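Visitor: A single structure is presented below for examination.
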Amino acid sequence: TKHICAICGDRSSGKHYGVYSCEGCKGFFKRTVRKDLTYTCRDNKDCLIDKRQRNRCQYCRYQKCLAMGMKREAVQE
Amino acid sequence: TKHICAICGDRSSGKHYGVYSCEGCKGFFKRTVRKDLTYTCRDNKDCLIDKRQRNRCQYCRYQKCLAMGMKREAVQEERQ
DNA sequence: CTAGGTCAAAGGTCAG
DNA sequence: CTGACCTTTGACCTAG
Ligand SMILES: [Zn+2]
Ligand SMILES: [Zn+2]
Ligand SMILES: [Zn+2]
Ligand SMILES: [Zn+2]
């Protein structure tokens, strides 16, 4: 699992914010926290986050980052 | 100038789908791939694609995107 | 090692 | 439908 992103399942580049994640999910989490962005799900808050469809819903991607254990506290100034 | 669209000769906004192209040819290729659109040439499949006449034939514009090297694979899934 | 920065190249919108 | 004009993504690098 050291090699697989816990959020989308892409090739993981190491532990980012306490979770094994790809460069994509790391960057997304970083921008969300830094810019203090709020998202909305156009569906039923159960969108599938995988390599191909991770960008389909920002709300569901962020909730998966949190549920997998990504720490807001680990994003610095 | 090395900032020329390989499809139509308009000012290129960078590399789109592996080819130096204008914002017009980028959008056109994207919509064609996304919707899986099939076009028809009303002539002999050799219409001239340039800045002025790019919109004259959808079929010939798409065949030039492909012949120039535009990658169907580089068009990602819809986001909304 | 993993934190942050960068910027080319993806994405999107909506007036015409 | 088109394309000007805009935003977000993620591969890659470097400093701590
Ligand atoms: Zn990921
Ligand atoms: Zn969702
Ligand atoms: Zn063009
Ligand atoms: Zn034609």
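The numbering of chain A matches Swiss-Prot: 131-207, in order.
Cβ coordinates are placed from backbone N, Cα and C, and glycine is handled just like the others.
According to Swiss-Prot:
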| type | residues | note |
| --- | --- | --- |
| BINDING | A:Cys135, A:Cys138, A:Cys152, A:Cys155 | Zn(2+) 1 binding site |
| MUTAGEN | A:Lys145 to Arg | Abolishes acetylation by EP300, DNA binding and transcriptional activity. Impairs interaction with EP300 |
| BINDING | A:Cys171, A:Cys177, A:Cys187, A:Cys190 | Zn(2+) 2 binding site |
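Describe the structural surroundings of these features, if you would.
Guide: Here the Cβ of A:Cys155 (Zn(2+) 1 binding site) has 29 other Cβ atoms within 10 Å, regardless of which shown protein chain they belong to.
Same-chain residues at least 6 positions away in sequence with a Cβ under 8 Å from that of A:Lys145 (mutagenesis position) are, in sequence order, A:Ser151.
A:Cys187 (Zn(2+) 2 binding site) falls within neither a helix nor a strand when secondary structure is assigned with DSSP, and so counts as coil. Taking Cβ-Cβ distances under 8 Å and a sequence separation of 6 or more, the neighbours of A:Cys187 (Zn(2+) 2 binding site) in its chain are A:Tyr169, A:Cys171, A:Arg172, A:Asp173, A:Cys177, A:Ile179.
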Visitor: Do you know which of the binding-site residues A:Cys135, A:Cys177, A:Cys187, A:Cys190 end up with C-beta under 6 Å from ligand 2?
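Guide: From A:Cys135, A:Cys177, A:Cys187, A:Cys190, counting a Cβ under 6 Å from ligand 2 as near, the near ones are A:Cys177, A:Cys187, A:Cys190.
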Visitor: Report the binding-site residues (A:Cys138, A:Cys155, A:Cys177) that meet this criterion: Cβ distance to the nearest atom of ligand 1 under 6 Å. Use sequence order and write none if nothing qualifies.
Guide: A:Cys138, A:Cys155
Visitor: Measuring Cα to Cα, how far is A:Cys152 (Zn(2+) 1 binding site) from A:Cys190 (Zn(2+) 2 binding site) in Å?
Guide: 17
Visitor: In the structure shown, which of the binding-site residues A:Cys135, A:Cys190 has the fewest Cβ neighbours within 10 Å?
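Guide: Counting other Cβ atoms within 10 Å of each of the binding-site residues A:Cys135, A:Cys190, the minimum falls on A:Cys190.
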